[PDB]
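S.K.: So that we are looking at the same thing, I have put the structure below in structure tokens.
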Protein chains: 2
Amino acid sequence: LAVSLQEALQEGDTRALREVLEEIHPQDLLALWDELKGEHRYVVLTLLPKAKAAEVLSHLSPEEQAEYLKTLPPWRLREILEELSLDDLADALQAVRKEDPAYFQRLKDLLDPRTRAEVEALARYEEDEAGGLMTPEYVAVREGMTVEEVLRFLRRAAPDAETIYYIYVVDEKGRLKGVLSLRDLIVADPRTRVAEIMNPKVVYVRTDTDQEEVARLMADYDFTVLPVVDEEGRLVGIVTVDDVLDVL
Amino acid sequence: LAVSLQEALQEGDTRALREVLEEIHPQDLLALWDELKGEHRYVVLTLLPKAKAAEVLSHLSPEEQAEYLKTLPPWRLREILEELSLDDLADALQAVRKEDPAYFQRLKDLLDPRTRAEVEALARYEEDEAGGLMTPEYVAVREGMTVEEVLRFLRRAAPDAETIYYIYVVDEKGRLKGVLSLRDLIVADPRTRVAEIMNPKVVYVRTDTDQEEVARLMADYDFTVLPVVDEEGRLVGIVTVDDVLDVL
């Protein structure tokens, strides 16, 4: 089935082409690839059995991965996607994002709500910006908990806390409500609600916000640390000045 | 007694000179001064009655004040000084210091131990220094007091504390023993002695240390505040980065 198909091709023959693709291994394909013609790589995946073609795409370079998500038929775009592993579904879309995100949105929709939703929750950590700096090790508390319940929970995790110098407030849902400076906790009565103390006014930034921002932002303000939220307003990280003194 | 003396002078006459100086008011003198000759201002104070001559020097510009403490006889140096008001005694010596401190020490000795000691507990005039920046409003605690006794004393004075961000430790005598970061107090058991928590290793600086130092020091270290001690190792102030961002 090697050069056994290169015939079904040089001929415009719609038969001996479908025959070898049926009994053609993904791998057997992932090989001669780099030698083939633009045109060739475009009919294979199109005629290939919807579970295989996928097996293939999910293993090519990226620049390619999104470019083929742009010429491949709408119907062939649906099928390929549904057969990817969620993870290889993760790196996929992200590879398309980096370039054209405008298409990022019309592609999430062509998806299945069950799938599109799922994907929306993995979908976002690129090698550059907020995500590629933050360290999930910060400290958070609920805004109801008394200064008492808190201080008690602080000795416990003072030892796994990057710094208890800037404590974040969050609600049931996991979204940021403000910041609490250590300077406050000590003076406030142990009976007051974290609400009555925290400044709801804290400066965050999107996981996808550019690393040129958080440096500017963080420098203008003379901050040492700085909270990162996602798209629903939820705390998921902390960017520091040193990881930003590195991004130069 | 005006030009009524300018005769006792142009003559080398040791008599009609002592006669008008006896009934000559300090003021009457502090005037025509700026017109007189170096030489003249030198015999007046020398023959003048030891309580008056003083009354005079303690009111002249500074550059002068120390220069005359350098040509005036050893015996005339003793008498003048003892009649100064301690305060006018304060700015006096300080004016001599700025230039020649080497003489600062042989002058404190020509003093009376009772007086020399008293005077030693005085100054603060520095080159914009240490002293000309610090704000006696910082926060201190004894190293014995339990985290309990402390926290309790913190809500009380949180309201008169420039920052309870860097708490200084001090002993009976009033000398600095180390620094305590807020970060610590919260975690530590309320029963521990401040000793078992504070870093005795805190970077201070002399009240007389150059404002070019505390900027360098404070910049290399990334400190926001910085404790000032005197010569016995006692806390008396806090220099901040903003008062040092000012000294340019």
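Note that chain B carries Swiss-Prot numbering, so the residues on display, from first to last, are 5-252.
So this one's X-ray crystallography, 3.9 Å, going by the header.
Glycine is no exception: its Cβ is also placed from the backbone N, Cα and C atoms.
B:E59 to A appears in Swiss-Prot as a published mutagenesis result, with the remark: Still possesses a slight channel activity. Marked as Mg(2+) 2 binding site by Swiss-Prot on the basis of experimental evidence: B:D91, B:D247. Annotation comment: Swiss-Prot describes B:138-200 as domain 'CBS 1'. The ATP binding site annotation in Swiss-Prot covers B:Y170, B:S185, B:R187, B:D188, B:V207. Here Swiss-Prot notes a mutagenesis experiment, B:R187 to E, with the remark: Decreases ATP binding. If you look up Swiss-Prot, you'll see B:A223, B:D226, B:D250 marked as Mg(2+) 5 binding site. Here Swiss-Prot describes B:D226 to N as a published mutagenesis experiment; the accompanying note says: Abolishes the Mg(2+)-dependent suppression of the Mg(2+) influx; when associated with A-250. Record note (Swiss-Prot) on the mutagenesis of B:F227 to A: Cannot bind ATP. What Swiss-Prot notes for the published mutagenesis of B:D250 to A is this: Abolishes the Mg(2+)-dependent suppression of the Mg(2+) influx; when associated with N-226.
Can you tell me where each of these features sits in the structure?
M.R.: When secondary structure is read from DSSP and collapsed to three states, B:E59 (mutagenesis position) falls in the helix class.
In this view, B:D91 (Mg(2+) 2 binding site) is surrounded by 10 other Cβ atoms within 10 Å of its Cβ, with every protein chain counted.
Secondary structure of the domain 'CBS 1' (B:138-200) per DSSP (helix as H, G, I; strand as E, B; remaining residues coil): 20 helix, 17 strand, 26 coil.
Counting only residues at least six positions away in the same chain, no Cβ atom sits under 8 Å from the Cβ of B:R187 (mutagenesis position).
For B:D250 (mutagenesis position), no same-chain residue 6+ apart in sequence has a C-beta under 8 angstroms from its C-beta.
Following the DSSP three-state reduction, the secondary structure of B:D226 (mutagenesis position) is coil. Counting only same-chain residues six or more apart in sequence, none has a Cβ lying under 8 angstroms from the Cβ of B:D226 (mutagenesis position).
A sphere of 10 angstroms centred on the C-beta of B:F227 (mutagenesis position) encloses 16 other C-beta atoms.
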S.K.: Determine, to the nearest whole angstrom, how far the Cα atom of B:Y170 (ATP binding site) is from the Cα atom of B:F227 (mutagenesis position).
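M.R.: That comes out at 10 Å between the alpha carbons.
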S.K.: Which one is it: of the recorded positions B:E59, B:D91, B:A223, B:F227, B:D247, whose Cα lies the shortest distance from the Cα of B:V207 (ATP binding site)?
M.R.: B:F227
S.K.: Out of B:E59, B:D188, B:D247, give me whichever of these recorded positions has the highest number of other Cβ atoms within 10 Å.
M.R.: B:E59
S.K.: Listing the recorded positions B:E59, B:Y170, B:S185, B:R187, B:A223, which lie under 8 Å (Cβ to Cβ) from chain A?
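M.R.: Cβ contacts with A, in sequence order: B:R187.
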S.K.: Between B:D91 (Mg(2+) 2 binding site) and B:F227 (mutagenesis position), how far is it from one CA atom to the other, in Å?
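M.R.: Between the alpha carbons of B:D91 (Mg(2+) 2 binding site) and B:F227 (mutagenesis position) there are 35 Å.
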S.K.: Please report the DSSP secondary structure of B:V207 (ATP binding site), reduced to three states.
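M.R.: In three-state terms, B:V207 (ATP binding site) counts as coil.
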S.K.: Record lists B:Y170, B:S185, B:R187, B:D188, B:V207 as binding ATP; longest Cα-Cα distance in Å?
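M.R.: Site span for ATP, by Cα atoms: 18 Å.
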S.K.: Find the one among the recorded positions B:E59, B:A223, B:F227, B:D247 whose C-alpha lies closest to that of B:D188 (ATP binding site).
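M.R.: In terms of Cα distance, B:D188 (ATP binding site) lies closest to B:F227.
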